[PDB]
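Enquirer: Here's a structure for you.
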Amino acid sequence: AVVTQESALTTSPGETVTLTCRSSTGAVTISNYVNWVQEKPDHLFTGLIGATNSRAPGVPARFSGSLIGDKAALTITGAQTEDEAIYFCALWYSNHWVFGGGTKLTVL
Amino acid sequence: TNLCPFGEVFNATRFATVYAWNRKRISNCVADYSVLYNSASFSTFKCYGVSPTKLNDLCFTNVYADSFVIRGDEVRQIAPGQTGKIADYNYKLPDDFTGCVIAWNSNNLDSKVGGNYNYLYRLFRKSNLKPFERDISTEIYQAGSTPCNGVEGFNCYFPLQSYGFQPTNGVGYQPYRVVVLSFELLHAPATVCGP
Amino acid sequence: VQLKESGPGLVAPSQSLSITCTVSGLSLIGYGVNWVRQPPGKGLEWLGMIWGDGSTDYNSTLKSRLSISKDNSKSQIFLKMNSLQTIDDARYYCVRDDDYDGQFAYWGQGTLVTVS
Ligand SMILES: *[C@@H]1O[C@H](CO)[C@@H](O[C@@H]2O[C@H](CO)[C@@H](O[C@@H]3O[C@H](CO)[C@@H](O)[C@H](O[C@H]4O[C@H](CO)[C@@H](O)[C@H](O)[C@@H]4O)[C@@H]3O)[C@H](O)[C@H]2NC(C)=O)[C@H](O)[C@H]1NC(C)=O
């Protein structure tokens, strides 16, 4: 399986940005169980969303994900100066988890 | 001998959804848990307080039967004093709970090719859930500062999501049929007794 | 919740590899553990998987070499590799899941393994 993400997006604080995760094996369904993780400097990782919408109680409410068409997407509302990271989408295809190429996010 | 209708519980044609769990009243009958324990057809069999070995010679007043089907990894969230999405938004157990929880794998019954959009579960709740409380409301949950006005949109999410059951899922992401029994003794004379 | 692992660092080619991942202030019980590695200058790379009940699900092209085991009492997760290749150098993580239908939630600091 091959999954692809956007290389990088430019963002200013205040507005909303949508980050998608596209699979080349077909249209993403609920059964794919897309999860999202976060990259921080010094190689720090953190998970955000499971089951494509199951937000954790400690994760800030600005992070929300859903399915739009044939691609799973993650929505950030009101980006902050602390939201620069790299985001990876993990899909359940065949019998092995598949990671994405990563999406670097920059805040102005 | 009027045996308790346990067979229609374990072997029912269909079970209840996670958020809407069905409650059955058991009374004026005789049960036999030795067969249930020695069947060994259940993947999960653990509980506290009463023991399965000595459960036969015990008399109670009312027995409650509950049905719901969840994924494999969620079975540990049906333990006393546990916190999770299920234990917070769908089904909460009291700390002083007594009874036993039964779980067995059910891939061969609820998994369909292409997905099973039949089972659902509660996604968000405004507050926590009282023990032994059931919620059926489908009102749009609000996680912001703007009224939802009954229409889906930004910061306005459906409180229910459908599972994606499929025979190609993993071990812990497979349907699990779970039934939990509640035993209560009151000031009324005991009616449910052993053989 | 904190996760710590110890790695040899430098191993000769065609030699065994053993990485142990420890858990602090928590219990394995019915929680899955995933092993994910990342070569320098590249993206992530899935390795394997162990479930709460002991079942395992490995990478297709590495099932011949990989082997995952864990101990509930001592609260550790083991990863074993054989016949290492020069390309098989990366940062190795052990990843845990929480109780909100979200996998890949708790990660480790990451151990660095080089083969030469
Ligand atoms: C199971 O283990 C195997 C063994 O490593 C693992 O296979 C690896 O998959 C990655 C992901 O594709 C491979 O990395 C590729 O390497 C080639 C060079 O051989 C590159 O050209 C590729 O880059 C393309 O894609 C990038 C985006 O990801 C683009 O930015 C770039 O411009 C190229 O278009 C790519 O990085 C790696 O080579 C293999 N390893 C081997 C030995 O073949 C597999 O992924 C593991 N299983 C799972 C589920 O991950």
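Just so it is clear, chain B uses Swiss-Prot numbers, and the residues here are 333-527, in order.
We read in the header that electron microscopy, 3.3 Å was used to get this structure.
Yeah, the Cβs are placed from backbone N, Cα and C, and that goes for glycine too.
From Swiss-Prot, here are the annotated features:
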- B:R346 to T: In strain: Omicron/BQ.1.1, Omicron/XBB.1.5, Omicron/EG.5.1 (VARIANT)
- B:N460 to K: In strain: Omicron/BA.2.75, Omicron/BQ.1.1, Omicron/XBB.1.5, Omicron/EG.5.1 (VARIANT)
- B:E484 to Q: In strain: Kappa/B.1.617.1 (VARIANT)
- B:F486 to P: In strain: Omicron/XBB.1.5, Omicron/EG.5.1 (VARIANT)
Enquirer: Roughly how many Å lie between the Cα atoms of B:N460 (variant position) and B:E484 (variant position), rounded to a whole value?
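Expert: Rounded to a whole number, the Cα-Cα distance is 23 Å.
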Enquirer: Using a Cβ-Cβ cut-off below 8 Å, which of the variant positions B:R346, B:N460, B:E484, B:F486 are near chain A?
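Expert: The variant positions close to chain A are B:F486.
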Enquirer: If you count Cβ atoms within 10 Å of the Cβ of B:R346 (variant position), leaving out that atom itself, what do you get?
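Expert: Its Cβ has 10 other Cβ atoms within 10 Å.
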Enquirer: Using a Cβ-Cβ cut-off under 8 angstroms and a sequence gap of six or more, which residues of the chain neighbour B:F486 (variant position)?
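Expert: The answer is B:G476, B:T478.
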Enquirer: Roughly how many angstrom lie between the C-alpha atoms of B:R346 (variant position) and B:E484 (variant position)?
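Expert: Rounded to a whole number, the Cα-Cα distance is 31 Å.
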